[PDB]
Amino acid sequence: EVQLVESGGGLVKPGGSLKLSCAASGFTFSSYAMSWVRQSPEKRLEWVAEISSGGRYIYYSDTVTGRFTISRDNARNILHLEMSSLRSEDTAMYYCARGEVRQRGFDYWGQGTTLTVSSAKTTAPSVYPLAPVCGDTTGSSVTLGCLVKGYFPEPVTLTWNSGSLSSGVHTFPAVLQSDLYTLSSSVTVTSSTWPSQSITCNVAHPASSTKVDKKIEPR
Amino acid sequence: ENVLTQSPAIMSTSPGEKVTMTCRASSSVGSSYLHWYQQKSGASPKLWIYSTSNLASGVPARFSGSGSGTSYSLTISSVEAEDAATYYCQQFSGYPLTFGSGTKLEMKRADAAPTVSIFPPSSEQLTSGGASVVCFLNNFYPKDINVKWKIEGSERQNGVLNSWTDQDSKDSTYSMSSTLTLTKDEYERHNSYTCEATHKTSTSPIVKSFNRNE
Amino acid sequence: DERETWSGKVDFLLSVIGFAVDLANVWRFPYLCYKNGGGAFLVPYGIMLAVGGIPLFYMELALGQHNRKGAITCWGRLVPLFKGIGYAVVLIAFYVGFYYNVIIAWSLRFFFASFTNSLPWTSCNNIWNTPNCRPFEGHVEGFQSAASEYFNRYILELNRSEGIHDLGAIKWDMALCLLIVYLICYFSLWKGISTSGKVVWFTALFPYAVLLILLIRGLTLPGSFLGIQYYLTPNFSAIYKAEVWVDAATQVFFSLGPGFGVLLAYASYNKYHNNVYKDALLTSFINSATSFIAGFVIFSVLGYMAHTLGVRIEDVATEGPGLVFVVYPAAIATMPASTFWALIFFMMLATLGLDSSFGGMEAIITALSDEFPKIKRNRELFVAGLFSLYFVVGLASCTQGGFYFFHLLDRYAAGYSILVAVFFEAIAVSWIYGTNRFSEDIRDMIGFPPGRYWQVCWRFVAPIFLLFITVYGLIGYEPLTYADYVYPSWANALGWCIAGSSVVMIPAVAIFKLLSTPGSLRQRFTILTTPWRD
Ligand SMILES: CC(C)CCC[C@@H](C)[C@H]1CC[C@H]2[C@@H]3CC=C4C[C@@H](O)CC[C@]4(C)[C@H]3CC[C@]12C
Ligand SMILES: CC(C)CCC[C@@H](C)[C@H]1CC[C@H]2[C@@H]3CC=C4C[C@@H](O)CC[C@]4(C)[C@H]3CC[C@]12C
Ligand SMILES: OC[C@H]1O[C@H](O[C@H]2[C@H](O)[C@@H](O)[C@H](O)O[C@@H]2CO)[C@H](O)[C@@H](O)[C@@H]1O
Ligand SMILES: NCCc1ccc(Cl)c(Cl)c1
Ligand SMILES: [Cl-]
Ligand code: NA
Ligand code: NA
Ligand code: NA
């Protein structure tokens, strides 16, 4: 029924400006109040702003006050947030949330759209396949790996065999070191599976226009 | 602003047990205006309890809440693994609207030792002039684990990237990846590289090594 | 920006309860039940209360608290074209002062006359009595009771006046009583809601003390249950008649008192985030509840008269001042410790009037204060002059034909003049200011929008059940007459000029401000259809 979808957002340099949008459907949009809640990379929820049903009553947190402008369109059912003079502490995942009743809280949330405020340049990742030591004792199962190194900004998409095998897979969240993210992933399979069959590492980093596959070989 | 502090920060529970987490406001919050939200890993928050006592649609009866003034709490009568999440309270009494610092609820289970794997630098990275050694530590409990790196017999503490997963939704364990990064030159000045892991499950550290000889 | 607030929350509630609970909760409501067939009258009453009365009661309190201004400035900022609504509604409350206050004067008069071992209205052998005096009420109109002849031939001296054209001399013990009333009203509203808010702790609460005493004393009387029978005995044949629903409608609107600008002014002193929805519901209930209770108070005694006094219920069951100043004192006189019941009864009647009067006058003061800054700093001097005007004109009420003056205003000054103003109040908010924008206002205040049930009532139900009922009242119209006396039609014309002078302010200020603004015609409408700072 009710679906909130946040769009816009991405990398912006400090002092820069960006406009966020939220598409609402499944309810009368003009009847409810809307708010923006953001979540920092430290996973802390912080309320940004509120707009009333007719947009005639606005409230801001002292953090974003005067820099941020929350707008509303009841005709096309679109919520807007216009940011300017952006700073690094504004980096977060921004959420579109309803609604009207103060005593019932926020009953619906969007998927969220990520804003990264940084002066770091977008760079493409270097993916490496991880082949175990040779020759060694091979048990029932064997563990392979994929190393995605030196990229920015987030996210990246890593799947195995185009998403075929989802089992025994561990994809470790990225860690930022000196403005570069490094991500690794491990997958375990029976030694009868490999290298009897093909294991490829699929990596996608849309920011840099990067689509790469890596087959892991014992060589 | 009205600051909501939640305790504890992290909480571990066996299924079937009961948990309580508390929410304390600096100023006073009207009972009608305080709510709770549940957020599972990688997902948006969901409204859970509103006006302190009232379960949101879809919320199982094992959940309950109470409080008034500056002190509130959320209670799960019998915990399920389905209930593992982070819980944020909120006050709508006045602007600016504030959220609690949150309580992360994780499942506990029988202790498990990690399976340690060690991966030498790929031959593709070596052409680029970089060399990085990756060590995996998978499916262990509890979360705390300690990694060590020895370039020959000697501990190297510099240039390491450690990463933890979140708790697994099925087997309820944790996993960790440690990456040691070197220059190609510095890498080839040595042979035997060693990844080592000290976990609660053993007084003896699990060791994985390789040499450039093989 | 800067405005005072009620010193405490309770002040507001008692000010609203006090204003809303008036003498008509006592004489008129129980009579309507008895005439309309008892508990069967609760149905149209409850229905019109639910759809018509409480929503509009709710609406004013919301508007008042939100726009934070008196009745005139409120509608000016809301719908600049309709600003006349605030003018119409305020000077209605102005007209009511010229009559309603004399009811409190009569109460104090019977109070000052109640210090004695033997109540003067008991017997027929006094100097003001005629040969036709009977001990208690009856059918034949040429023969009155000892209480009736005491009220008419002694207190009022209405027998000395041939009509409203002849007022006769001035009665100074009445003028003194009326003066006392305006002194009480002055030193209450003199310094504003600071003193006013705490004063109503008495005037609102005290009648409930007396009610309980008179309820127990009334129910322990022989034949009290016989009265309760006549009061509540359901007859559902009366539901089908048209003017019953008209009666249920007009009572609910006068009782809750929207459309006098009183609820607006009182709410204007509320803090923005106060919950006015809980207040409107609470107050509405208390008012009707008081009416229901007072019914037993009246009819338990009305039964006692029928059973032990050898009179028939049809003759002692009355509305208006006839009930409180004649019939009810008649019964009190008979029962033991008569002097005590009489004293608290007439004191109750006074405190029922006062808190209502306060609201009417405060509605005028607050409205004029917000329009003209010169009045607010000068407020004590203004209200002094205002009541000075009231007392001087009110001397006409203290004459020997004074009742004829009273009865004239009691009809035309208010009533369906109030209905067309309230009609426009709903139409202006819903169809011009808009229901969506109004609901949004309330959400900002109390945290949640009105249920769609309230929106429908403001937009559809109330205007219809006003318009239809206010029309059926014009059809059942008959020229004003009191007893055997028929008012001249020049008197009826004066009443319409009074009733009309308010209502005509809706198109007046509308046409005036319309021609006064620049541009073509349809940006006029927009300019005057735009809210204050929007
Ligand atoms: C005779 C005395 C004692 C009682 C009078 C009855 C009154 C108070 C009752 C009877 C019917 C009631 C209404 C029934 C319908 C609703 C809809 C609900 O969403 C709000 C309350 C409201 C508007 C009620 C208000 C109170 C009400 C008007
Ligand atoms: C006469 C008998 C039958 C009934 C008596 C009615 C009395 C007890 C009722 C009627 C009106 C009521 C008051 C209405 C106003 C308020 C303000 C509120 O914030 C506290 C309760 C208080 C103070 C109520 C107390 C009880 C009250 C005084
Ligand atoms: O019958 C009541 C009392 O009437 C008179 O007292 C009057 C007085 O004449 C009048 O000027 C004054 O203002 O009011 C009182 C009470 O109404 C008698 O003089 C008393 O003896 C009677 O008891
Ligand atoms: N609450 C009855 C309505 C009413 C009673 C008295 C006055 Cl003075 C007014 Cl304005 C209105
Ligand atoms: Cl009533
Ligand atoms: Na908590
Ligand atoms: Na009333
Ligand atoms: Na009153």
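Residue numbering in chain C adheres to Swiss-Prot, whereby the residues present occupy positions 25-161, 203-599 in order.
Determined by X-ray crystallography, 2.9 Å, according to the entry header.
Placement of Cβ uses the backbone N, Cα and C atoms for every residue, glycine included.
Feature annotation from Swiss-Prot assigns Na(+) 1 binding site to C:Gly42, C:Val45, C:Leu417, C:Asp420, C:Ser421; the stated evidence is experimental evidence. DSSP assigns C:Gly42 (Na(+) 1 binding site) to a helix. Every protein chain considered, the tally of other Cβ atoms within 10 Å of the Cβ of C:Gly42 (Na(+) 1 binding site) stands at 27.
Secondary structure at C:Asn352 (Na(+) 2 binding site), taken from DSSP and collapsed to helix, strand or coil, is helix. Counting only residues at least six positions away in the same chain, the Cβ atoms of C:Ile41, C:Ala44, C:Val45, C:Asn49, C:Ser320, C:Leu321 sit under 8 Å from the Cβ of C:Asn352 (Na(+) 2 binding site). Look at Swiss-Prot and you will find C:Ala44, C:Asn49, C:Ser320, C:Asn352 tagged as Na(+) 2 binding site.
Secondary structure at C:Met72 (mutagenesis position), as computed by DSSP, is helix. The number of other CB atoms found within 10 A of the CB of C:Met72 (mutagenesis position), across every protein chain shown, is 23. While the structure shown retains the original residue, Swiss-Prot records the mutagenesis experiment C:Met72 to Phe with this note: 3-fold increase in sensitivity to cocaine inhibition of transport.
Here the Cβ of C:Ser421 (Na(+) 1 binding site) has 28 other Cβ atoms within 10 Å, regardless of which shown protein chain they belong to. Spacing of C:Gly42 (Na(+) 1 binding site) relative to C:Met72 (mutagenesis position) is 22 Å (Cα to Cα, whole number). On a Cα basis, C:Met72 (mutagenesis position) lies 22 Å away from C:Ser421 (Na(+) 1 binding site). Cα spacing between C:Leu417 (Na(+) 1 binding site) and C:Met72 (mutagenesis position): 24 Å, rounded to the nearest whole number.
Within 10 Å of the C-beta of C:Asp420 (Na(+) 1 binding site) there are 27 other C-beta atoms, taking all protein chains into account.
Other residues of the chain with a Cβ within 8 Å of the Cβ centroid of C:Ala44, C:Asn49, C:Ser320, C:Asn352, the Na(+) 2 site, are C:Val45, C:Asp46, C:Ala48, C:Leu321, C:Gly322, C:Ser353, C:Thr355, C:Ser356. Cα separation, C:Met72 (mutagenesis position) to C:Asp420 (Na(+) 1 binding site), rounded: 25 Å. Not one of the binding-site residues listed as C:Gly42, C:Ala44, C:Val45, C:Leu417, C:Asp420, C:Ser421 brings a Cβ under 6 Å of any atom of ligand 5.
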